[PDB]
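Notes follow once the structure below has been shown.
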Amino acid sequence: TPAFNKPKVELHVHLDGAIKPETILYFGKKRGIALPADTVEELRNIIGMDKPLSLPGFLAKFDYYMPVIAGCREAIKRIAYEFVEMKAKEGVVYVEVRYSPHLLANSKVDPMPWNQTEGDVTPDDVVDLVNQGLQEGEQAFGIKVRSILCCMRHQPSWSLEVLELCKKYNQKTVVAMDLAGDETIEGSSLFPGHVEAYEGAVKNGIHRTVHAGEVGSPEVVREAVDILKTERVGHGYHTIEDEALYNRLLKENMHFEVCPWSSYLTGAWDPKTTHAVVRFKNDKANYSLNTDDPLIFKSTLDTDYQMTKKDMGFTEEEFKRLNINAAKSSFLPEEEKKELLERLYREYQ
Ligand SMILES: OC[C@H]1O[C@@H](n2c[nH+]c3c2N=CN[C@H]3O)[C@H](O)[C@@H]1O
Ligand SMILES: [Zn+2]
């Protein structure tokens, strides 16, 4: 039985980290592009991981399959459509999917991702492609789906373009901007391209979220809050290491996008210590339960729910509480956010 068989809200899940192993094999074979496995089962086991590594070690899993999707219009729209079908099956009624448009493009991107040969798929085109797949999935499965464009920590020169994309496709699925990738790159939050992208988002009203405190120190979280001006913190487990900052953000009703199973495999969470989400629960903090990268973690949303339930002591009450919280902290407009809350209260009776 699912740990929580009722409607859910997900705010932290990556599109390029939520692809069907079957769809990956399809395009690898179709484009004649090398894959580390020839069957969907072998493919799952090599792309996937079931024991802790590091953030850089986990990020390396993308190198295996991205080449097969990147630069292929048909593939881009297909994974967006299929993502919606995956989530609907999980009991998710509203989802925000994040991804980097540049990492899927093969035209007007520098440096060229995955050694691709120049093509005509621009970062803009991929956003439009994802919009179409997500819209068709919304129509076909009856769940509300939005997107978040990711700035990449190591490539700040793409950040202002990501911002312009968020502006251009505002609410056309695109509801916010994120900062993702390798948090171990010292001071990456403060690169000028990133900083300028976010400041312009504040002045233009584009919503903001940032991965921080996943594997980085509380100072990375503080940088996200103070300089980048985030409205939500992706992961944020390490915040608790600085009592003052934690109690400040807690007092400020800051939303934490928690990914339980994910934190275990990236090493963000030391299994020898009590998970931060337990303290978040005990303090009644504003947080959500997320999958992050279900393809690589060989998981599903129920994975995270069982984890917190069997271990950690979560109840049905908290599950409803954190989901109403996730709905309130969504980057959805007031009219649509109101409709979502009506839905949860209706189905939580
Ligand atoms: O979705 C865009 C990118 O975000 C990065 N990503 C995915 N999961 C994570 C992540 N970066 C940091 N932490 C993780 O939650 C990947 O490099 C993927 O290519
Ligand atoms: Zn993430």
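Chain A is numbered as in Swiss-Prot, which gives 4-352 for the residues shown.
Cβ atoms here come from the backbone N, Cα and C positions, even for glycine.
Per Swiss-Prot, these features apply:
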BINDING   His15, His17, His214, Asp295  Zn(2+) binding site
BINDING   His17, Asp19, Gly184, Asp296  substrate binding site
MUTAGEN   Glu217 to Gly  Reduces catalytic activity 3200-fold. No effect on affinity for adenosine
ACT_SITE  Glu217  active site, proton donor
MUTAGEN   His238 to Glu  Nearly abolishes enzyme activity
MUTAGEN   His238 to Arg  Reduces enzyme activity 1500-fold. No effect on affinity for adenosine
MUTAGEN   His238 to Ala  Increases affinity for adenosine 20-fold. Reduces enzyme activity 500-fold
MUTAGEN   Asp295 to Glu  No effect on affinity for adenosine. Reduces enzyme activity 2750-fold
MUTAGEN   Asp296 to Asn  Reduces affinity for adenosine 10-fold. Reduces enzyme activity 100-fold
MUTAGEN   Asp296 to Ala  Reduces affinity for adenosine 70-fold. Reduces enzyme activity 110000-fold
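Overlay of Swiss-Prot annotations on the structure.
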residue : record                 : Cβ contacts under 8 Å, 6 or more apart
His15   : Zn(2+) binding site    : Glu99, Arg101, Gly237, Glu260, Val261, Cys262, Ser291, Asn293, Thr294, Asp295
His17   : Zn(2+) binding site    : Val100, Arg101, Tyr102, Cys153, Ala183, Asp295, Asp296
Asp19   : substrate binding site : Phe65, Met69, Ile72, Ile82, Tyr102, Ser103, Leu106, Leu107
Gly184  : substrate binding site : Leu62, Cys153, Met155, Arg156, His157, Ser191, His214
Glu217  : mutagenesis position   : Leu58, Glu186, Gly237, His238, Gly239, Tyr240, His241, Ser266, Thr269, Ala271
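For ligand 1, the neighbouring recorded positions among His15, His214, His238 are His214, by Cβ distance under 6 Å. In the three-state DSSP assignment, the secondary structure recorded for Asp19 (substrate binding site) is helix. Over all protein chains present, the Cβ of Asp296 (mutagenesis position) has 27 other Cβ atoms lying within 10 Å.
According to DSSP, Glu217 (mutagenesis position) sits in a coil region rather than a helix or strand. For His214 (Zn(2+) binding site), the Cβ neighbour count at a 10 Å cut-off comes to 30, with all displayed protein chains included.
Pairwise Cα distances among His17, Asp19, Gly184, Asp296, the recorded substrate-binding residues, top out at 12 Å. Excluding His17, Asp19, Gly184, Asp296, which define the substrate site, the same chain contributes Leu18, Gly20, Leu62, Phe65, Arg101, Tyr102, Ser103, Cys153, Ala183, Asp295 within 8 Å (Cβ to the Cβ centroid), listed in sequence order.
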